[PDB]
Amino acid sequence: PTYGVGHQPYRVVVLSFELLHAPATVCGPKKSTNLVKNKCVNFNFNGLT
Amino acid sequence: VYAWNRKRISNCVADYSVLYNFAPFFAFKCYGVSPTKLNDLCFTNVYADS
Amino acid sequence: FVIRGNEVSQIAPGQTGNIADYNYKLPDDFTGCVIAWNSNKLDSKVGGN
């Protein structure tokens, strides 16, 4: 505890994300709406806008 | 700061990985070079201003 | 993991050093986040931990 701040311990957590093309399993709390076809709309498929 | 000490360092082999042990500082900030590439390249002389 | 304060900058893509070379190496195409916080009140004891 008597060392300087440069030698103090630091806890490190590294969160690595996966941009794969497999079906997504970890998705955020954003709710999903219904599906509309044959109409000019904005779409958001698994973060693909 | 108005009488900063200048020391000339020459004719020696410099290992820059011991300054972390010497002093408790976070970042070894450098401007013209990178902190991790200071053992490959080498200069003529180096001056330390304290 | 837990490291020193001097070795926090080594946990990054494209970084070389003692930790990044012998303990934990990150990919150069890394896509993720790094979190580091001081733990001087948890990982430090008098006489050495």
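All residue numbers given for chain A refer to Swiss-Prot; the residues shown span 499-547 in order.
Cβ coordinates come from backbone N, Cα and C, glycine included.
As given in Swiss-Prot:
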type	residues	note
MUTAGEN	A:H519 to P	Increased resistance to human covalescent sera neutralization
VARIANT	A:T547 to K	In strain: Omicron/BA.1
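With a cut-off of 8 Å between CB atoms and residues at least 6 apart in sequence, the same chain places A:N540, A:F541 near A:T547 (variant position), listed in sequence order.
All protein chains included, A:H519 (mutagenesis position) registers 5 other Cβ atoms within 10 Å of its own Cβ. In three-state terms derived from DSSP, A:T547 (variant position) belongs to neither a helical nor a strand segment and is classed as coil.
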